[PDB]
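First up is the structure itself, then whatever we jot down about it.
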Amino acid sequence: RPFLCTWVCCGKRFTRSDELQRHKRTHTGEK
Ligand SMILES: [Zn+2]
């Protein structure tokens, strides 16, 4: 399944949900 960070105008695509979540940590999650 193709993943994409739709956070504002970020727009980065991943092939793993663990990777998208990892990336998402840059914007939010544990901040
Ligand atoms: Zn992002």
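Chain A is numbered as in Swiss-Prot; shown residues: 654-684, in order.
Cβ from N, Cα, C; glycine included.
Sequence-distant neighbours of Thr668 (mutagenesis position) (same chain, six or more apart, CB under 8 Å from its CB) are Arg654, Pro655, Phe656, listed in sequence order. According to Swiss-Prot, the mutagenesis experiment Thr668 to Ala carries the following note: Abolishes PRKCzeta-mediated but not PKCdelta-mediated phosphorylation. No effect on DNA binding; when associated with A-670 and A-681.
DSSP assigns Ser670 (mutagenesis position) to a helical segment in the three-state reduction. Its own atom aside, the Cβ of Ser670 (mutagenesis position) has 11 Cβ atoms within 10 angstroms in the protein chains shown. As a published mutagenesis entry, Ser670 to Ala appears in Swiss-Prot alongside the note: Abolishes PRKCzeta-mediated but not PKCdelta-mediated phosphorylation. No effect on DNA binding; when associated with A-668 and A-681.
For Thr681 (mutagenesis position), the same-chain residues lying six or more positions away in sequence with a CB closer than 8 A to its CB are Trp660. Swiss-Prot gives this note for the published mutagenesis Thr681 to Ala: Abolishes PRKCzeta-mediated but not PKCdelta-mediated phosphorylation. Some effect on dephosphorylation by PP2A. No effect on DNA binding; when associated with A-668 and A-681.
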